[PDB]
Amino acid sequence: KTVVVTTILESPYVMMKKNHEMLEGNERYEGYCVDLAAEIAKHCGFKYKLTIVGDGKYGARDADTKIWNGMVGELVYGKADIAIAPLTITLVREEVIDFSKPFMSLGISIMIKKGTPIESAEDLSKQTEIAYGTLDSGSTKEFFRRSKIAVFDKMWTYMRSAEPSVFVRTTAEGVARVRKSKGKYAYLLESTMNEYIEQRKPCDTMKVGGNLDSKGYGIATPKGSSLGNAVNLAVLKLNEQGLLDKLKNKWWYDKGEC
Amino acid sequence: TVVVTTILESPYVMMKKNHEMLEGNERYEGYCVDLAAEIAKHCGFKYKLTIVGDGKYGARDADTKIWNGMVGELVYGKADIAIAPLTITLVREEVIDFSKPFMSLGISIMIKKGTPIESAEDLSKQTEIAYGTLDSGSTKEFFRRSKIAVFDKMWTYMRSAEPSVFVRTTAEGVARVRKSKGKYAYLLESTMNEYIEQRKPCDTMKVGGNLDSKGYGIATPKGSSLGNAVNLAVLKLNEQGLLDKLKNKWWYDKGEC
Ligand SMILES: CC(=O)N[C@H]1CCN(c2ccc(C3=NO[C@H](CNS(=O)(=O)C(C)C)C3)cc2F)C1
Ligand SMILES: N[C@@H](CCC(=O)O)C(=O)O
Ligand SMILES: N[C@@H](CCC(=O)O)C(=O)O
Ligand SMILES: [Zn+2]
Ligand SMILES: [Zn+2]
């Protein structure tokens, strides 16, 4: 059978090719997770179909309804066979889906418009003039929600209550807000994504200070799935045969415009 | 009572200065000692730290196919879990189970300060400064398998080196750097490298970026019921910030340079 892969439009992981309209199926897309999906599939020996997650989300459990949305929900409810995406490995997700060993490491980080007087999370926590926020429905938000670290607690106490909202629907909306806000909005996002944007025109953002945590992205499968074992072993193999480092270089450092 | 295999390797597991008045698990201290205690407390088991009898991480004998090291202890039923700086690798995951990683690392270069070496490419292009790795671990296997030009050239040199450039233990590698007057460089994991850089006599340095990217995981025998619980405890501990607080405790707070 053809394996249905859920993924998400998130640069440089999965992007539409400039000429996507002239192309069909898997050929419409390019990026790190596109290349990684093709390699996983070849090695494990299956055909596949890339499908972009319908609600545009990573995945969270609605606290009232109890339903999982996003990529996670496509797995949970049987709509997709695997997620190959910058999907963060978390405890609450690992309770309902399986993850491979991580294919890429990352931490939450700070994106500023260049010149903004902010060097750290501690600096953001101690002031009010520059607003800051996270993506509205993923692992970065949940991190703040849950932290007992005083600086991050203090940051959440401000973000959860700030008006108008400091949360954004997509990474791209966060980045555009940093860029348009004259130094007055800073964006909390994964280092991977921060570092990619920092090397793209108009070259007006930068990553500041250390990462706030350490984690990784994994390949996800529905709980129990037979595909999970093989996919895990393919991730390990591909790191060890150097493929993962090669794809990082291809999609980050070889694509630098700054 | 769970039998935990581990290995004496600083700052993961070390005998306390005063170990001889102490008994059982209290003889030991380090990142993996504290990690073990946290895992045990969260999954609610009693445990016994035991130091791996052959002092090795784990590799398979090419001829006999026997596994040695901490990996061997799990495979042959001698220990229930390995809590150690034990690298996740494909050949190990084929015979033992690993948690999601509790720490990231890569292979890195240790020099005696002042040595004119800045990169693996620099090591590969000269013969005056010898270099090698640990035996019987993942760093060696990385070079044995690499098809990247600079690393393949490095391996061709190391395997044929006389006298041997390989060492039995991390500590032997580090002592060979410190006494070789700049003429031996040691290839070792960045974790170990960076810890030692912060210890007296303050005469080593990590130079260059890491050559690869990997992680340490908690290991259990295949199919063990402990593997599931243990992996969930690792994730919890990371998210609660315990793993960061432990790395800060044992590297940078224990810093004397
Ligand atoms: C639970 C968790 O994620 N733990 C934290 C601490 C360490 N960890 C972590 C996250 C990501 C990585 C890596 N991502 O790609 C590199 C390859 N990973 S791997 O395990 O070697 C892979 C080939 C399966 C290493 C390595 C790591 F150690 C993140
Ligand atoms: N990788 C994240 C999305 C981005 C973020 O939350 O900053 C997730 O899986 O939830
Ligand atoms: N962490 C390594 C040992 C150290 C090394 O090879 O540099 C292993 O698990 O094999
Ligand atoms: Zn605890
Ligand atoms: Zn033999």
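Along the chain as shown, the residues are counted starting at 1.
Using the three backbone atoms N, Cα and C, a Cβ is placed for every residue, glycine included.
Taken from Swiss-Prot, the feature L-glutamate binding site applies to A:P86, A:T88, A:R93, A:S139, A:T140, A:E190, supported by experimental evidence. Mapped onto three states, the DSSP output places A:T88 (L-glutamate binding site) in strand. If you take the C-beta of A:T88 (L-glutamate binding site) and look for same-chain residues 6 or more apart in sequence within under 8 angstroms, you find A:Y58, A:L106, A:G138, A:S139, A:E190, A:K215, A:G216, A:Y217.
Quoted from Swiss-Prot, the note attached to the mutagenesis of A:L91 to Y (Swiss-Prot position 504) states: Promotes dimerization. Strongly reduced desensitization.
Within its own chain, A:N239 (mutagenesis position) has A:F103, A:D245 as residues 6 or more apart in sequence whose C-beta sits under 8 angstroms from its own. Under its mutagenesis annotations, Swiss-Prot gives A:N239 to D (Swiss-Prot position 775) the following note: Increases rate of desensitization.
Taking 8 Å as the upper bound (exclusive) on CB-CB distance to chain B, the recorded positions A:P86, A:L91, A:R93, A:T140, A:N239 give A:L91, A:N239 in sequence order. Taken in sequence order, the recorded positions A:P86, A:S139, A:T140, A:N239 that lie near ligand 1, meaning a CB under 6 Å from one of its atoms, are A:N239. The local packing around A:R93 (L-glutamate binding site), expressed as other Cβ atoms within 10 Å of its Cβ over all shown chains, amounts to 26.
A:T140 (L-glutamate binding site) counts 25 other C-beta atoms within 10 Å of its own C-beta, drawing on all protein chains shown. In this structure, A:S139 are the recorded positions from A:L91, A:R93, A:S139 whose C-beta falls under 6 Å of some atom of ligand 2. Each of the recorded positions A:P86, A:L91, A:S139 was scored by the other Cβ atoms within 10 Å of its Cβ; the lowest score goes to A:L91. Residues A:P86, A:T88, A:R93, A:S139, A:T140, A:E190 make up the record's L-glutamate site, and a Cβ search at 8 Å around their centroid adds A:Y58, A:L87, A:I89, A:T90, A:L106, A:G138, A:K215, A:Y217 from the same chain.
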